[PDB]
Amino acid sequence: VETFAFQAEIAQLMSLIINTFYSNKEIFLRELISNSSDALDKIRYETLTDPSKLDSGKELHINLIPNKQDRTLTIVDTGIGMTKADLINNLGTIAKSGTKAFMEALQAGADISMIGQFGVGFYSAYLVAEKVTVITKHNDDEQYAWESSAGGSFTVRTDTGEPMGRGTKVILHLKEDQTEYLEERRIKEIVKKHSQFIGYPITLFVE
Ligand SMILES: O=c1[nH]c2cc(CNS(=O)(=O)c3cccc4ccccc34)ccc2n1-c1cc(Cl)c(O)cc1O
């Protein structure tokens, strides 16, 4: 298991997300679905020139899976996925130029929801999750698991769980007071409000 530090601005962003009083936490789902849509756009794009890219799975979709027993909400997509290097590079060790000014804007009152437009919407997961596990499989690498409970670090390890074929699964281990996100009606409402016209099918599983 390898442990990495979050880049300083990323850690600062995570703390802002966890600490700032902001009731509109439901935006986390819109942001994770947006990332899934980008990943699906990318594999679709690559397949236009190389159909064999879809050998690991032809279906391009997003599934939302609540599990009340585990207190988890999982967002699964069959997008391009991430290699180990992609996880490290994109989920914690590098901050895009402009991140410092963006956080200064948040502090002066800009809406936390702007993290999506800026390109750091994944971290919205920490509005509702005490821990996030990201399981991913890219055609060019083996299956990996990234994980973090914030606190300034994340881990990466090869994953031995159920093979995914291709894509990414974000497992949100919900905070005790955020169980509304395991309810069918609540998830349905959020998807309709914020993600109704995504260009790939979104299936909300039930229990
Ligand atoms: O697995 C992948 N591959 C993805 C490829 C892109 C392309 N855009 S990018 O800026 O080049 C970029 C490249 C690699 C990793 C990125 C991670 C986040 C945002 C942009 C990233 C977008 C999302 C991707 N995801 C993914 C990630 C999260 Cl966090 C999620 O919740 C669900 C997901 O499917």
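Just so it is clear, chain A uses Swiss-Prot numbers, and the residues here are 17-223, in order.
Quick check of the header: X-ray crystallography, 1.6 Å.
Here the Cβ of each residue, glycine as well, is placed from N, Cα and C on the backbone.
Its own atom aside, the Cβ of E47 (mutagenesis position) has 21 Cβ atoms within 10 angstroms in the protein chains shown. According to Swiss-Prot, the mutagenesis experiment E47 to A carries the following note: Strong ATP-binding. Strong interaction with HSF1, HIF1A, ERBB2, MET, KEAP1 and RHOBTB2. No effect on interaction with TSC1.
According to Swiss-Prot, the mutagenesis experiment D93 to A carries the annotation: Impaired ATP-binding. Strong interaction with HIF1A, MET, KEAP1 and RHOBTB2. Loss of interaction with HSF1 and ERBB2. Los of interaction with TSC1. According to DSSP, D93 (mutagenesis position) is assigned to a strand segment.
Under mutagenesis, Swiss-Prot gives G97 to D with this note: Abolishes ATPase activity.
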Problem set entry | For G97 (mutagenesis position), nearby residues of its own chain (Cβ under 8 Å, 6 or more apart in sequence) | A55, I59, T152, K153, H154, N155, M180, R182, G183, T184
For this session: Measure from the Cβ of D93 (mutagenesis position) and count the other Cβ atoms within 10 Å, all protein chains considered.
Result: 27
For this session: Between the Cα atoms of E47 (mutagenesis position) and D93 (mutagenesis position), find the distance and write it as a whole number of Å.
Result: 13
